[PDB]
Protein chains: 2
Amino acid sequence: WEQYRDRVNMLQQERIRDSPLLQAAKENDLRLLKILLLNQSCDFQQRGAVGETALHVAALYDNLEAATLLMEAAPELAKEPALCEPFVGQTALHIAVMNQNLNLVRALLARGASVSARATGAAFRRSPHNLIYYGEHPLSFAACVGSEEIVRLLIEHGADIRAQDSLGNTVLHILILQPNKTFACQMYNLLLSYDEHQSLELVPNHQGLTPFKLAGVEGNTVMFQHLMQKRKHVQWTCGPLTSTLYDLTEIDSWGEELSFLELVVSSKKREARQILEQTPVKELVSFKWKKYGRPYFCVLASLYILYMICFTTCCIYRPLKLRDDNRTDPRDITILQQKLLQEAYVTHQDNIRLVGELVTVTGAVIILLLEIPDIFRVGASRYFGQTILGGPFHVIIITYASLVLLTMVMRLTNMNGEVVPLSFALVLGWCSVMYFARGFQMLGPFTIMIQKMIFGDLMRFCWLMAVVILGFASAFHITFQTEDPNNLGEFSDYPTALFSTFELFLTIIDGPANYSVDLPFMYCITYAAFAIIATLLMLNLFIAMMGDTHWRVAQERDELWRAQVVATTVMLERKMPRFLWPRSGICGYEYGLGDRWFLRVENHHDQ
Amino acid sequence: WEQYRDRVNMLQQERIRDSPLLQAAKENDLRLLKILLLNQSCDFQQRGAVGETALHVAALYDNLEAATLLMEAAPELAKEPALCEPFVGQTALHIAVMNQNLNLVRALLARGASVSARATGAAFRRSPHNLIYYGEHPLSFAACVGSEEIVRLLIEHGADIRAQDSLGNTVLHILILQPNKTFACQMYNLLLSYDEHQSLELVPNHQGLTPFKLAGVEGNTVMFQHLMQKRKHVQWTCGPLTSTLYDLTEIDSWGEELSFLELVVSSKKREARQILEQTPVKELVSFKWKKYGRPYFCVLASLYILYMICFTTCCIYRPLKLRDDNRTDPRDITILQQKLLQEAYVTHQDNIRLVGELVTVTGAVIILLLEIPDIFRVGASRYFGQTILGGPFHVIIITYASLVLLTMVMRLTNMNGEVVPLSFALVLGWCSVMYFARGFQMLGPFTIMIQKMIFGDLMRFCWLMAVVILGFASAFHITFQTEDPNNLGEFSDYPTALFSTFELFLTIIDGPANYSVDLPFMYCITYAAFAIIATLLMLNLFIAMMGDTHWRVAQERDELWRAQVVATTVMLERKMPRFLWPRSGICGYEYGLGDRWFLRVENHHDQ
Ligand SMILES: CCCCCCCC(=O)OC[C@H](COP(=O)(O)O[C@@H]1[C@H](O)[C@H](O)[C@@H](OP(=O)(O)O)[C@H](OP(=O)(O)O)[C@H]1O)OC(=O)CCCCCCC
Ligand SMILES: CCCCCCCC(=O)OC[C@H](COP(=O)(O)O[C@@H]1[C@H](O)[C@H](O)[C@@H](OP(=O)(O)O)[C@H](OP(=O)(O)O)[C@H]1O)OC(=O)CCCCCCC
């Protein structure tokens, strides 16, 4: 593990401490080095425990004048890579570029080291184990550290820009993925020009992303705003206001299945959620929502509630029969039972609701056969991804469909006790209509706030409430097991005591007492202790937690509405048929331009 | 007292005002001084009411040229200390160093005053009565005031650095204990070098602390960060990231019983709680918690709850017998009684739970015989110290053990009324499991918040609630003592009225009324006054207090979690056996180094 890295590092340092010749590199004493160079017995192939050469340590501890004599020992020394596990092999260039000393790199290129050699060690690949990521070429190091006078010097001696890597990242993806973008942006601009003398941009990696889409998904707005300016074309400017027109061949991504908007909304990182507030995408999504999305969404919502009221009104009329035998005991109340199937349908009044039952079962099967082919396309863990996409409103629909499908099978075989699935479906169907609050201006924050409140806060709190009610439940049960149950009906057996003390915890039911009899002695002090340890403070603390959760979400509603807006738009455009949705933008073919799509916008900004 | 200091100060000033010769010192007139020096009758041994000499007052009121003539009166004058109670004795150096005039100190050292003399007065020892603390040597004054040109001048004439004191503090402890650390740090660095030409650091005081441990416990982070840099050793630095390795012979304190972490967490001062966020200790405690503590803690918690459910399920089945005699009156409800011991165990169903009873009593005695030898080691007041250590979770465990131990003695002697200790144990055992919320990320703040809320806030508020319920209790009792108790059962006798009005204060029970009869006249207006003076405002004020207590703790949870983490770690490492816990760090013996332990860490910080 990391303890293995510990061990190999200290082993490397003690093996450096061992041998005197390679010690004289880091010691940097010229006289001992000249004496050792005088001897024949002093080899030139001494090697550390990790794969090493004398040139490596001399370049590592920043001694150029101590290395220029070892240049004249043998020119072989610049060509042997390491041979070990953690560092699979690195030449002297990989160490020498990162220290930026120009003279040592000039000496190594004068001797004739390999201009390009790939190095794939355990400490080089991208992972959260390491601290840096740079790629596997000397040009990648020279670019990303930010020394242009070694970039041009190394591009002069070869090292083509179009060169792939493990995981298939070119130099441009490396430059996009880094921090400190204000210094790397102009260097990106400088680096692109040398190859122009498919272009460099259009080649993807193994995952399937162009660098433009990568800069979209990784969440950096600075160089995105920079990179948009190449596609810009200026129109006339008269007085204060100006007019521009943007190219739209790669933002919309028409012919491709994997679009850009769906890719940028469904991202793990937070900062990508910001980049929808830039202009040439915000104007697009606002136009597409204002012109097409809202009527289709409102029609769909109206149809859904008109389905659900028909389900309720065909549910409430169900056939019943007078009970066979009389109650042979007290402690029971039941006077009707379930009717049998053969005598069920006799009349016209019975005949009407059969149409409603067929409508409900047809709606159930058609809503079942729509979400199940969705999850095979992307993956089960991704479809239940996070709250902006709408997972917890998508699980309840298929659960409702499964229960209302099971109800028919339970009805046909004449089974008693069909009240349970019908009751679960009747509560879930009305609680599931809350998903249609996306499409308004002032309800989306409320539904996302109650979702975050029920899944984030109560589940990490319920344990303390559970143990503090269970203790007093057992106490109140054992104090009342020697009295008449006719006089005080609560705390009779064990589960009724548990349910009653849970109800008494939430101040709903009132405290039981009687004045025609006498109660025992422990009950008063235990009830007073329960009243001042569970009712007063343990509930107000949770209410204060609830208010503090509300305050954090209530600041950024104007930013949080638009993300679920565009997610609803892209999903509804994907599932609906093709003929209803036309294209977007302007067709540039008739106006003299060739086979592209454009958008335009004007601005009052100058003075 | 301090009035005695008042009296001795004004008495000293009026005795200075009395005699003319010593008055001419503070007056600083040369002609009268020369006239008095001309006489033989003018003594040189005039003395104040407090022990004094003419040289003392002349040095105190900053007159050097008025003192250089009295130098030639007699060279004896620089050698007599005071002889009194508040200032037990001070030479002229003790006053002269604090005023920083170089020439007077040069004259006194030219005459040959004592270079080192110890002064232990009532106004010199460390106490919250005084305002300053400096030690008992002229070198201590010269160091702590911050004049290096008198430090080197006085170290040139002797005054060894290795010199103890009352309470056994060297010069280094004096320099650590002071404020204004930015000026004293470089002087500490300067002062350490002169003795190097056991070292000075390793000698402790009478309480048993080295200066490193003292700087730990007193809570100053600046010079701790300074003093750590001596032990640092640098490894290779390549590119942006660097690597270092820290020495660990004195932080961990392996062989000693009194460790450093236990000493620094159990401190009265607040600021020490900060110093766990420095790097070479935070990395250590995070590694030790992530690798070893959590599995042992989770196993222990699982075993404890599996014990407690067995206790509850062997508690709920207890033997009972039908009552002997019928109820000869109303106002009573009881139909079962306690079974006698001789007829208790007849059957296999009775035979099963005896194993559970033996398991509970064995667990009780083994949990009793573990916390009692702890309190003899450190002291009773210290084991119940404060909330981070866990006092109020340690008192309830031994109280539970005592009650469940008493239950057996009450059962064997056939005593009636064994419901009371069993009920107290059954509520305390389940409320005591809340201690195991230390080991999670998001429950520690909640348990510390409810602890602070119940011990800090309610106890200082309950008095007002008590008197305002007692008044209305007595009023409602005296208004209803002339009516039939069959019609309105509350307020019958005095304690039922008190309990019922306490229940009505907290809005739990509903307000009693009847409509088949007529009530008296005072009841309506007294009930309305009670409803708008006790229910509405007096409760919402306490709820607002509760919210304001929550807000203060909810800011610093990320700092407050780690202290109880490391306290749990050090306690669990102390009590568990030796074989399960290995050492920490790296053994430096095989790598060429000699018999020390090291840790390493790397950093991406430079650019
Ligand atoms: C059948 C398959 C079932 C799939 C179920 C699908 C489960 C599912 O999709 O929702 C999971 C839930 C959703 O939240 P989400 O995926 O968006 O991810 C973040 C997570 O909720 C963090 O708790 C929040 O951190 P914080 O507020 O900043 O502090 C963060 O808010 P913010 O960063 O935007 O501000 C959230 O965005 O994430 C959890 O909380 C897991 C911890 C649960 C804790 C449970 C403790 C017991
Ligand atoms: C059998 C022996 C029994 C041993 C019992 C053992 C008793 C026991 O161990 O807890 C005592 C309790 C614990 O608090 P603790 O010891 O940590 O000390 C501080 C004390 O609580 C202050 O009230 C707080 O000041 P403030 O919040 O800043 O304003 C401070 O908070 P903060 O500084 O961290 O912010 C606390 O840290 O201290 C009291 O309140 C005593 C006053 C009681 C008042 C009672 C009034 C009637």
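Here chain A follows Swiss-Prot, giving residues 29-225, 230-639 in order.
Per the header: electron microscopy, 4.0 Å.
In case you wondered, yes, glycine gets a Cβ from its N, Cα and C as well.
Database features (Swiss-Prot):
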BINDING   A:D542  Ca(2+) binding site
MUTAGEN   A:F425 to A  Decreased inhibition by the synthetic drug econazole
MUTAGEN   A:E535 to A  Minor effects on Ca(2+) permeation
MUTAGEN   A:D542 to A  Abolishes Ca(2+) permeation and Ca(2+)-dependent current decay; no effect on monovalent cations permeation
MUTAGEN   A:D542 to E, N or M  Attenuates Ca(2+) permeation and Ca(2+)-dependent current decay
MUTAGEN   A:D542 to K  Abolishes channel activity
MUTAGEN   A:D550 to A  Minor effects on Ca(2+) permeation
A:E535 (mutagenesis position): secondary structure state under DSSP, collapsed to three categories: helix
Which mutagenesis positions sit within 10 Å of A:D542 (mutagenesis position) - Cα, from A:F425, A:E535, A:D550: A:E535
Euclidean distance between Cα atoms of A:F425 (mutagenesis position) and A:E535 (mutagenesis position), Å: 29
List of the mutagenesis positions A:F425, A:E535, A:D542, A:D550 facing chain B, defined by a Cβ pair under 8 Å: A:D542, A:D550
All-chain count of other Cβ atoms within 10 Å of A:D550 (mutagenesis position): 12
Rounded to the nearest Å - Cα separation of A:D550 (mutagenesis position) and A:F425 (mutagenesis position): 53
Three-class DSSP secondary structure - A:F425 (mutagenesis position): helix
